[PDB]
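Take a look at the structure below.
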Amino acid sequence: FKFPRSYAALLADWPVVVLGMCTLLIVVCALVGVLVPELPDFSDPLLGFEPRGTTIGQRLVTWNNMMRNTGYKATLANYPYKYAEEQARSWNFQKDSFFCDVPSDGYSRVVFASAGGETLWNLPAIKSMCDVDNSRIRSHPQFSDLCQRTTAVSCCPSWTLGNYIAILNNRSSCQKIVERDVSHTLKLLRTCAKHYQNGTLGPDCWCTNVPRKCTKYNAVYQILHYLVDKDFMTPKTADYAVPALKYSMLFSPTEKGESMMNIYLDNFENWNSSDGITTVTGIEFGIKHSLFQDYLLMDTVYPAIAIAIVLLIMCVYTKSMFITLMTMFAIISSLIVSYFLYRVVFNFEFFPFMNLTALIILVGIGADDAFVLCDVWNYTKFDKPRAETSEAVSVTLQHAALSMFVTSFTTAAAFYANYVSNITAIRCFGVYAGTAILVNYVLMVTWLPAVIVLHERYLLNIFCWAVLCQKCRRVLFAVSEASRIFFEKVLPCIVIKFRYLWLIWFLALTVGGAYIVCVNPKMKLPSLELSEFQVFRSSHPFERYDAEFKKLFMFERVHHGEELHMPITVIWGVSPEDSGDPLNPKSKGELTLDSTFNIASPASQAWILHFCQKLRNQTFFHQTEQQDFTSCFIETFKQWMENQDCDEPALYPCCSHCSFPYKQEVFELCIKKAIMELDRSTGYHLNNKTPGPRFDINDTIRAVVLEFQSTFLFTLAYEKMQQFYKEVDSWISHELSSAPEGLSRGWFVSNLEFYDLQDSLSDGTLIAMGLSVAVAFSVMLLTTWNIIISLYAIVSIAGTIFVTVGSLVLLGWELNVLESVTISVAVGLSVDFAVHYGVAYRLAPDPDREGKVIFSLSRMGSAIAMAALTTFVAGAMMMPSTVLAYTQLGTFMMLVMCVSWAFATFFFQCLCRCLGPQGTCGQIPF
Ligand SMILES: CCCCCCCCCCC(CCCCCCCCCC)(CO[C@@H]1O[C@H](CO)[C@@H](O[C@H]2O[C@H](CO)[C@@H](O)[C@H](O)[C@H]2O)[C@H](O)[C@H]1O)CO[C@@H]1O[C@H](CO)[C@@H](O[C@H]2O[C@H](CO)[C@@H](O)[C@H](O)[C@H]2O)[C@H](O)[C@H]1O
Ligand SMILES: CCCCCCCCCCC(CCCCCCCCCC)(CO[C@@H]1O[C@H](CO)[C@@H](O[C@H]2O[C@H](CO)[C@@H](O)[C@H](O)[C@H]2O)[C@H](O)[C@H]1O)CO[C@@H]1O[C@H](CO)[C@@H](O[C@H]2O[C@H](CO)[C@@H](O)[C@H](O)[C@H]2O)[C@H](O)[C@H]1O
Ligand SMILES: CC(C)CCC[C@@H](C)[C@H]1CC[C@H]2[C@@H]3CC=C4C[C@@H](OC(=O)CCC(=O)O)CC[C@]4(C)[C@H]3CC[C@]12C
Ligand SMILES: CC(C)CCC[C@@H](C)[C@H]1CC[C@H]2[C@@H]3CC=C4C[C@@H](OC(=O)CCC(=O)O)CC[C@]4(C)[C@H]3CC[C@]12C
Ligand SMILES: CC(C)CCC[C@@H](C)[C@H]1CC[C@H]2[C@@H]3CC=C4C[C@@H](OC(=O)CCC(=O)O)CC[C@]4(C)[C@H]3CC[C@]12C
Ligand SMILES: CC(C)CCC[C@@H](C)[C@H]1CC[C@H]2[C@@H]3CC=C4C[C@@H](OC(=O)CCC(=O)O)CC[C@]4(C)[C@H]3CC[C@]12C
Ligand SMILES: CC(C)CCC[C@@H](C)[C@H]1CC[C@H]2[C@@H]3CC=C4C[C@@H](OC(=O)CCC(=O)O)CC[C@]4(C)[C@H]3CC[C@]12C
Ligand SMILES: CC(C)CCC[C@@H](C)[C@H]1CC[C@H]2[C@@H]3CC=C4C[C@@H](OC(=O)CCC(=O)O)CC[C@]4(C)[C@H]3CC[C@]12C
Ligand SMILES: CC(C)CCC[C@@H](C)[C@H]1CC[C@H]2[C@@H]3CC=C4C[C@@H](OC(=O)CCC(=O)O)CC[C@]4(C)[C@H]3CC[C@]12C
Ligand SMILES: CC(C)CCC[C@@H](C)[C@H]1CC[C@H]2[C@@H]3CC=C4C[C@@H](OC(=O)CCC(=O)O)CC[C@]4(C)[C@H]3CC[C@]12C
Ligand SMILES: CC(C)CCC[C@@H](C)[C@H]1CC[C@H]2[C@@H]3CC=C4C[C@@H](OC(=O)CCC(=O)O)CC[C@]4(C)[C@H]3CC[C@]12C
Ligand SMILES: CC(C)CCC[C@@H](C)[C@H]1CC[C@H]2[C@@H]3CC=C4C[C@@H](OC(=O)CCC(=O)O)CC[C@]4(C)[C@H]3CC[C@]12C
Ligand SMILES: CC(C)CCC[C@@H](C)[C@H]1CC[C@H]2[C@@H]3CC=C4C[C@@H](OC(=O)CCC(=O)O)CC[C@]4(C)[C@H]3CC[C@]12C
Ligand SMILES: CC(C)CCC[C@@H](C)[C@H]1CC[C@H]2[C@@H]3CC=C4C[C@@H](OC(=O)CCC(=O)O)CC[C@]4(C)[C@H]3CC[C@]12C
Ligand SMILES: CC(C)CCC[C@@H](C)[C@H]1CC[C@H]2[C@@H]3CC=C4C[C@@H](OC(=O)CCC(=O)O)CC[C@]4(C)[C@H]3CC[C@]12C
Ligand SMILES: *[C@@H]1O[C@H](CO)[C@@H](O)[C@H](O)[C@H]1NC(C)=O
Ligand SMILES: *[C@@H]1O[C@H](CO)[C@@H](O)[C@H](O)[C@H]1NC(C)=O
Ligand SMILES: *[C@@H]1O[C@H](CO)[C@@H](O)[C@H](O)[C@H]1NC(C)=O
Ligand code: NA
Ligand code: NA
């Protein structure tokens, strides 16, 4: 029986086989991907934002596994429990003149600013804050179940300036205060602020150095610590009529969390946030990550609107709704098939929210190849108008199929290069987006050639209205002639005549971009900790709370503060290893004990005391004037032993007569006795963080922990924290290199979670961009076979990247997660227009470099323009989004398209016109 004897004949004779086979295996992917995997969860946006394989990361994971597994009959314990049990065997403020408790981070709260720029310390503003709370939080039908309660009659009062003024001036409520009460309260604040600054006022005094008037309910401490900004009542300009209260805070009796969701959505979300007197500038209801999932899915309307505009661009370009809608079916199918491969074939259990942005990327860059194949098909038709379909298909594929691949492969490879990241979310996103891009290419050389054959065979025969069709035809004709005159006549004259203007202008831009990126101001690393990471645009009240207001209120500053010294924690007997799955963020492994460890050896006892006394001589160590008896438990144990009075027979082994390097059996006996003496002799209680030995279920010491304070303070600056880490880790590693066996495998840990993230963002960006640059230059040598065209192309790609990244630096971008991925992807996208032109310069029949540049611009001009335009339009559609990630990706997509199109069309064609090869001058031998 009959069968097609070549691929071009399969497409030409049986296009319905190709579409039927594609449709069936796409339908299988769509079914199995919904039925078999567990569906994605976006309840935590920050989920994979952690380095896994790093030296610091494995130590941090190990220390967390030690802390969870430490406790009564757990894997490790602070106390020798099997020895210990053997010892045991032997409203109206004139009536209810109080608030229900102290305000805290546990309560729902809002930040006010003045609407007219006034000081907030005025009676209209003070009552307007109470009016907003009453009208927007309390009024809600759910509030009465959520509020903390002293009686069934009414909820507790909210912590607000007007209620503190009421209780200080014996008024019944915020609503019944007067200007005399406001000025009286201002005097009390102005005098007693020095007592608060000097640490003499405090939370419980209702303060022996402090006068009674401002002690009256702890009200002056509570106003200054919780309700007012840090510039109000600062020592400078305190003698001023009313000080500038820029911001003030209000606390609701509702506990901060997911119960606030209805109150927010009903009464805060759609509001204009202003009472005309005061504006609500910040909100902290505990719902930021709960709200994130809703907006993350709701904003998928913007990529859907982008699909319709890309359908319009491509319907006018190709002149069919058939080839156009079948191309957009293939674009959306490549996401569905990528998802089946990702969850079912590759077995990835975690789907980051970053993966939803691959719908934006594929809608922008998906049609690029359809514009190329449709052009080449029409050049092929025009060149040989009586060729049979199998010849026309084969010639079209011979001209198009490699350039379509190289532009796709450069962009997929730039995403797969992010699998070299230590950050789990970045690796997962690189795999998902790289796979969709390659699946889309396979459809553009299978599905789209068979669709083009079916159009020509049937639909090309079939295809006010009686004038509207004619009016449509004549305007479509005029648009196409205008497009042809531009790309064949207008644009080549502008490129060639002004070539010396272009060479000077685009070099000046490249030098400017290189100065901004490499000299000043450079791109910065992240400057907020991971819990404060921005998910919404900076306009959103939840983001202004974390970015602006957490640093202006004293209770939010002292939650960590400036005088945190870095701990130096040193651990033995546990292996610093992550045995969990690095691609599953929830898979932390199992705690591993080191079988070679021994503390109780006389050599181990002697060395570890000498290490403690060596470490105290270093410039990184901070001497507290009170001694830490926990820091080096061996010195405290030596001290206890040399105090045992030894006249009692029970003190026979644990005696002051013994010299310090005790025989191992006397160490193992007396350490248990000394630990059990402590919690009876003193009020001191050990916990899973406390330094000391760690016992197993057979009262055997399996680990030891030492801890010391550093002269280094805690900081979010990368270089200061790198200097701390290098100085301490080098000295500890060097000193441990001379430790006896059984102490040789110890390791150092500290508060280094954010420094490990910053370090991983630095390293992974440099590696992924170097891999992306290597692929970009390689594929251009292998596509042009000429070193001079490949060189002018990589110089234009370099100018594109310096102007693109230098522009993002002037826009205030930092090297965060996602921002770091776009830098790698910028290279792989920027390849594409210089490849399309560089192949058309070589293809040119003209002998002279001017004719070859006119040919190149004439033949690739409108396809390059349409690929740039569809990618720009997809990015421009993401600007109404609340999700920060959508708005950042669309910003990048617009910017990189303008810069890469201009450098490929003006700068790279001007290099080819001035000093381009002619007559095989730089041709690589095959
Ligand atoms: C691959 C990823 C798959 C993700 C799967 C999860 C999808 C979750 C969908 C969620 C969602 C978007 C729908 C668009 C999705 C496009 C996907 C494109 C995928 C391409 C591969 C469902 O939108 C639904 O739309 C229905 C339309 O028929 C509508 O039906 C109703 O009318 C029928 C007659 O029309 C009638 O018969 C039926 O009885 C009715 O009920 C529903 O009530 C409505 O809930 C949520 O948005 C809904 O609609 C608005 C949208 O703007 C949204 O507007 C706000 O927010 C926008 C955004 O922040 C912002 O822009 C807007 O300014 C802002 O006002 C609304 O607040 C929200 O309510
Ligand atoms: C596994 C890790 C164990 C961690 C232990 C951590 C707790 C410290 C225990 C050690 C301990 C008692 C001995 C108990 C048994 C020890 C078993 C050891 C087991 C080891 C396996 C040693 O007490 C020290 O004894 C020394 C003699 O031995 C003595 O030395 C002197 O003599 C020599 C010159 O004449 C020469 O030595 C040296 O120059 C001299 O100074 C010191 O003055 C004295 O401070 C502490 O005793 C007391 O503890 C109190 C709180 O309970 C603590 O109260 C304060 O701080 C509280 C807040 O913490 C706070 O609330 C209180 O308001 C506040 O008042 C006292 O200030 C402290 O004194
Ligand atoms: C998920 C669903 C859509 C999967 C099912 C796909 C089917 C609808 C496809 C698969 C193979 C296709 C067939 C493949 C080849 C042909 C031969 C074709 O005719 C010829 O090539 C000319 C024969 C002649 O000499 O007359 C007519 C359509 C037909 C029957 C196709 C009809 C549609 C079929 C059955
Ligand atoms: C954005 C994605 C989800 C689009 C998915 C499209 C599919 C549902 C396919 C299957 C059947 C296709 C239709 C089959 C036949 C025709 C007739 C065809 O008529 C002509 O050929 C008009 C002139 C021309 O377009 O060249 C126009 C497209 C249309 C409606 C096709 C459009 C695309 C359809 C709806
Ligand atoms: C990246 C783009 C191109 C689409 C990728 C494949 C889709 C088939 C996935 C991606 C996100 C998924 C959605 C993300 C979140 C949800 C909520 C989820 O349910 C829960 O989260 C329930 C609450 C909980 O688990 O606690 C299941 C449906 C749905 C819409 C998922 C259905 C399948 C979706 C659309
Ligand atoms: C994971 C998947 C997506 C990888 C897919 C890779 C292929 C699509 C690449 C690899 C090698 C490429 C081929 C290498 C060599 C050629 C010969 C080339 O030149 C000719 O046929 C010579 C005659 C002429 O140019 O007219 C046409 C393109 C083609 C088939 C290339 C098309 C694209 C191919 C098949
Ligand atoms: C999941 C799988 C199916 C992905 C792999 C798809 C391949 C089977 C496709 C991708 C590109 C295609 C090629 C694109 C271009 C050409 C050139 C074309 O012409 C020549 O080879 C002419 C050579 C000469 O003139 O000497 C023949 C078909 C061929 C090899 C195609 C055959 C089928 C290829 C290799
Ligand atoms: C493979 C073909 C299609 C060439 C693709 C271009 C290559 C130059 C690049 C693109 C993506 C790169 C890969 C992206 C990520 C990684 C993970 C990286 O992992 C590790 O070093 C740690 C071990 C691990 O986690 O697997 C090893 C190199 C590798 C495979 C890279 C090797 C070089 C690759 C294949
Ligand atoms: C989203 C809203 C607010 C604005 C959408 C405007 C678009 C519908 C306009 C803007 C630019 C226009 C395009 C400008 C240039 C061209 C190239 C032109 O190319 C050809 O005539 C040559 C085709 C070939 O060589 O075969 C076809 C029309 C097209 C796609 C135009 C179609 C209509 C477009 C996409
Ligand atoms: C800094 C960015 C905008 C660089 C990327 C785009 C520019 C290279 C474009 C944008 C607007 C263009 C200009 C718009 C209009 C004209 C008038 C035009 O006048 C003629 O007489 C043209 C005659 C012809 O060649 O048909 C000469 C080129 C020029 C300056 C264009 C040169 C190329 C420009 C500067
Ligand atoms: C080869 C051509 C094609 C492109 C070359 C561009 C690169 C040299 C640029 C682009 C982005 C730059 C990176 C962007 C941000 C940073 C953070 C920076 O970290 C810091 O300590 C900054 C100060 C801080 O905030 O603490 C280290 C360099 C690095 C990786 C930059 C190094 C230089 C890079 C890789
Ligand atoms: C020609 C095509 C391809 C692009 C058209 C893009 C415009 C329709 C965009 C560009 C900037 C957008 C604006 C940028 C910012 C905002 C603020 C935004 O304010 C919010 O408080 C709600 C959403 C959010 O959280 O950001 C409301 C939409 C709006 C006016 C956007 C409306 C749509 C605009 C005008
Ligand atoms: C979106 C960013 C990434 C840039 C993408 C490339 C654009 C610079 C291209 C896309 C479509 C092009 C347009 C398509 C058609 C025309 C009509 C053309 O009209 C004539 O030359 C008419 C001459 C006559 O009839 O007298 C003038 C240029 C223009 C606007 C083109 C200018 C270059 C455009 C805007
Ligand atoms: C086609 C390319 C190669 C040439 C330039 C095209 C321009 C239309 C674009 C591309 C990048 C844009 C720039 C990207 C970033 C910024 C920073 C932006 O903000 C600031 O400078 C804020 C300064 C501060 O707050 O202190 C002002 C506009 C500017 C210079 C943009 C102006 C218009 C530029 C040069
Ligand atoms: C060794 C490391 C640094 C990797 C180098 C990779 C490429 C940059 C090398 C590999 C082969 C080299 C080519 C081998 C042969 C030639 C032919 C040579 O002469 C001609 O084309 C003109 C001959 C004439 O005079 O007629 C010009 C340099 C070129 C393209 C070489 C330029 C550099 C190439 C592309
Ligand atoms: C209050 O401040 C002064 C000046 O800094 C200081 O000398 C004094 O000791 C402080 N008061 C108390 C009770 O410590
Ligand atoms: C809207 O905002 C203004 C201040 O810009 C405020 O005066 C007004 O009361 C708000 N509400 C309404 C319904 O206008
Ligand atoms: C600590 O430094 C002093 C002063 O140099 C020295 O006498 C002492 O021996 C050092 N102690 C240790 C344990 O290194
Ligand atoms: Na491509
Ligand atoms: Na590319």
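Chain A residue numbers are taken from Swiss-Prot; in order, the displayed residues are 174-263, 283-398, 410-666, 681-1143.
Going by what the header records, the deposited coordinates were determined by electron microscopy, 2.5 Å.
In case you wondered, yes, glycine gets a Cβ from its N, Cα and C as well.
Listed in Swiss-Prot:
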- 485-657: domain 'SSD' (DOMAIN)
- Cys829 to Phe: In icb; loss of function (MUTAGEN)
- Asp1049 to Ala: Loss of function; when associated with 571-A-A-572 (MUTAGEN)
- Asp1049 to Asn: Loss of function; when associated with 571-N-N-572 (MUTAGEN)
Between the Cα atoms of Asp1049 (mutagenesis position) and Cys829 (mutagenesis position), find the distance and write it as a whole number of Å.
61
Look at the break of 14 unmodelled residues running from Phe666 to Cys681 and give the Cα-Cα distance across it in Å, whole number.
19
By a three-class reduction of DSSP, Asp1049 (mutagenesis position) is assigned helix
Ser263 and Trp283 flank 19 unmodelled residues; Cα separation in Å?
56
In three-state DSSP terms, the structure that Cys829 (mutagenesis position) belongs to
helix
Since the deposited structure skips 11 residues after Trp398 and picks up again at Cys410, how long is the Cα gap in Å?
9
